[PDB]
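Chemist: Before we start, here is the structure in question, set down as structure tokens.
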Amino acid sequence: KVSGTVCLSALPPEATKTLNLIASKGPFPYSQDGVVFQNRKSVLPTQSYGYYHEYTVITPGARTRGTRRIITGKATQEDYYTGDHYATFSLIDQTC
């Protein structure tokens, strides 16, 4: 389930950069950016293949893509942050 709504201004600066790349439809750093999020564990509300997509939120300096992601939904401003590899999600509020 969704651990709670969170303000964009509280997230790492890289989450803002990812949202802007989602807004412009790329380009994206990684080929896993914009792949369908199959939502295997039902942590987000269930939906047909392709209601969700996932994007890298870069962890500065890391040797991998790390564990930070934004998953988009189809609703207006429906976006969720995870900092722990799809274990927990917060709904992102871009107005604060």
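Just so you know, the numbers here start at 1 and follow the chain as drawn.
The deposited model was determined using X-ray crystallography, 1.6 Å.
Cβ atoms are placed via backbone N, Cα and C, with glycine included.
Just lifted these from Swiss-Prot, have a look:
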{"type": "MUTAGEN", "residues": "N39 to A, D or S", "note": "Decreases protein stability"}
{"type": "ACT_SITE", "residues": "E54", "note": "active site, proton acceptor"}
{"type": "ACT_SITE", "residues": "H85", "note": "active site, proton donor"}
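Looking at the shown structure, what environment does each listed feature sit in?
Modeler: For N39 (mutagenesis position), the Cβ neighbour count at a 10 Å cut-off comes to 18, with all displayed protein chains included.
Counting every protein chain shown, 19 other Cβ atoms lie within 10 Å of the Cβ of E54 (active site, proton acceptor).
All protein chains included, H85 (active site, proton donor) registers 10 other Cβ atoms within 10 Å of its own Cβ.
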